[PDB]
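Have a look at the structure below, then the notes.
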Amino acid sequence: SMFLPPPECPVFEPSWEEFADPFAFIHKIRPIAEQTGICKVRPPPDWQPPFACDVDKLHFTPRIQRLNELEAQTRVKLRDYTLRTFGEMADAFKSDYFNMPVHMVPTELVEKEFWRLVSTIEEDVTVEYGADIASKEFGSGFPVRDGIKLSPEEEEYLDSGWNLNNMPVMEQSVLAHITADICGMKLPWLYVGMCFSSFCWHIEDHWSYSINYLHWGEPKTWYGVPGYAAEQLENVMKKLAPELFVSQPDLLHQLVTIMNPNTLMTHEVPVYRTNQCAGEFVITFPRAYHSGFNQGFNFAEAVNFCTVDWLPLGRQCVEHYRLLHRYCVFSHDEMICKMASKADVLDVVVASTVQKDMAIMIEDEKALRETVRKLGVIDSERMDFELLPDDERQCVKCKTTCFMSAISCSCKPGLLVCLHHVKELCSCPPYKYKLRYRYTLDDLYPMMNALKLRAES
Ligand SMILES: Cc1cccc2c1[C@@H](N)C(=O)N2
Ligand SMILES: [Cl-]
Ligand SMILES: [Mn+2]
Ligand SMILES: [Mn+2]
Ligand SMILES: [Zn+2]
């Protein structure tokens with residue numbers, strides 16, 4: 001009645017042995033957690049990263065949020081509070097809203113109340129929050145390196161796999177090997193919460209994993225949907241709020257919304273919940289929709305990552321983006337080829353999985369090139385796509401980031417289409433077209449062979 005909490009998501013308590021390697025651990029829980037989309041990970045009791053900061057010297061620009069269900073909000077873009085003044089505002093808000101000591105409101109009640117107030121148009125509650133990548137004004141909650149002497153305890157956690165700053169540059173996240181500037185994806189985001197500040201339903205760019213660590217404060221309440229129910233959820237969303245689905249003019253205009261999990265559960269979409277408390281991790285799996293809100297003043301840090309498991313999903317995702325005409329954050333094929341070009345220094349399990357994705361890439365590329373030849377495109381020239389800014393190598397039709405090949409035409413200088421959209425570039429006859437390609441098929445097979453040798457198969 002009014003609000004029925006979804007079932008709880010898995011909670012894992014790894015021993016220090018299991019916890020040592022995050023990628024091994026994530027792989028182990030994967031068959032369980034991917035059925036629920038999110039899961040929680042409680043570190044061993046003696047895993048306490050040192051959090052220390054001056055609350056008066058950390059400052060940030062607050063973002064403002066209206067709280068209406070099904071109302072469109074924009075995904076956060078890449079006034080001023082200090083952490084102390086925000087904290088004071090946030091505690092006062094919650095304390096005044098409930099007329100209770102700010103830390104005495106039951107989590108059950110805030111949740112019930114959150115879903116009441118987002119559904120009631122008579123109640124125009126607005127809240128504020130912080131969201132940004134680390135900077136000089138507000139840095140990572142985890143120990144980093146620079147011109148400040150670290151204690152032996154901080155040095156212990158400097159190189160932890162669970163220090164989210166390390167997640168990008170680690171040798172089991174294929175995002176590490178990307179040389180392209182994708183700071184939005186590789187760098188951790190910092191989130192300063194207050195009561196009811198919320199993140200709308202979304203999945204991660206390129207269907208990556210995400211991992212969220214609650215450093216300090218009141219809990220963060222989560223809802224998660226498993227990857228297999230993604231399109232099921234999207235169907236429901238289109239039905240009740242189709243306005244969210246009109247084509248986005250940019251990646252800076254992605255529309256997302258708050259929507260009651262009971263509404264989803266009513267339409268047979270599986271939904272799980274959890275309250276993430278301070279010192280706990282939440283992990284989201286590929287294409288797992290998730291949303292949530294903060295119980296009160298808190299501080300979280302989150303980062304994207306991609307394991308070898310993800311590679312085939314990454315390819316499927318870029319295909320899905322093409323159908324939707326959605327912009328890519330990076331070129332997936334460019335990443336695969338970058339890794340192939342470094343086959344000798346690759347982890348051997350990585351090499352093996354990259355090899356299989358590369359084989360699919362090459363076979364798809366072979367067929368596409370045969371098709372455009374049959375359309376009468378004859379002229380061709382090698383082109384170093386990776387040197388072009390992304391906005392200079394998107395298919396004018398489906399907006400995909402080109403890398404393996406594209407079609408150009410002297411009639412339309414600087415414009416390109418991917419090989420799926422040869423007809424869409426201009427009205428000139430195809431013999432005026434040019435296939436621009438990064439590699440010949442003859443360059444590609446040896447790159448794939450290097451992977452095979454490194455995989456030792
Ligand atoms: C504010 C915001 C936006 C998008 C994702 C996330 C947040 C956070 N409050 C959080 O923890 N994840
Ligand atoms: Cl409202
Ligand atoms: Mn308190
Ligand atoms: Mn997310
Ligand atoms: Zn295209």
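First residue shown is number 1, and so on along the chain.
Recorded method for this deposit: X-ray crystallography, 2.1 Å.
Each Cβ is built from the backbone N, Cα and C atoms, and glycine gets one as well.
Feature annotation from Swiss-Prot assigns domain 'JmjN' to 9-50.
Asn212 (2-oxoglutarate binding site) is surrounded by 25 other CB atoms, counting those within 10 A of its CB over all protein chains shown. In the three-state DSSP scheme, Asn212 (2-oxoglutarate binding site) falls into the strand class. The 2-oxoglutarate binding site annotation in Swiss-Prot covers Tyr129, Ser210, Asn212, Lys220, and the record cites similarity to another entry as its basis.
The feature domain 'JmjC' is assigned by Swiss-Prot to 156-322.
The note that Swiss-Prot attaches to the published mutagenesis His202 to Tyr (Swiss-Prot position 499) is: Abolishes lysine-specific histone demethylase activity. Note: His202 (mutagenesis position) has non-local neighbours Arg75, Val256, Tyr289, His290, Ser291, i.e. same-chain residues 6+ apart with C-beta under 8 A of its own C-beta.
Annotation source Swiss-Prot lists Fe cation binding site at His202, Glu204, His290.
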If 5 residues are missing between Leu78 and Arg79, how far apart are the two Cα atoms, in Å?
17
I'd like to verify something. Among the binding-site residues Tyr129, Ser210, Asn212, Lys220, which ones have a C-beta closer than 6 angstroms to some atom of ligand 4?
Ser210
Where the record names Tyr129, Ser210, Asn212, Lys220 as binding 2-oxoglutarate, the maximum Cα to Cα distance in Å:
20
Can you go through the recorded positions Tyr129, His202, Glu204, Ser210, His290 and pick out those with a C-beta less than 6 angstroms from ligand 1?
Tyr129
Near-site residues: Fe cation, ref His202, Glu204, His290, CB cutoff 8 A to centroid:
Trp201, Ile203, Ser210, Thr284, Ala288, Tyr289, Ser291
Which ones in the same chain are close to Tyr129 (2-oxoglutarate binding site), with CB under 8 Å and 6+ residues apart in sequence?
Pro62, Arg63, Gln65, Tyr191, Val192, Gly193, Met194, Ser197, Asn294
Give the residue from the binding-site residues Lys220, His290 that has the most other Cβ atoms within 10 Å of its Cβ, counting over every protein chain displayed.
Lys220
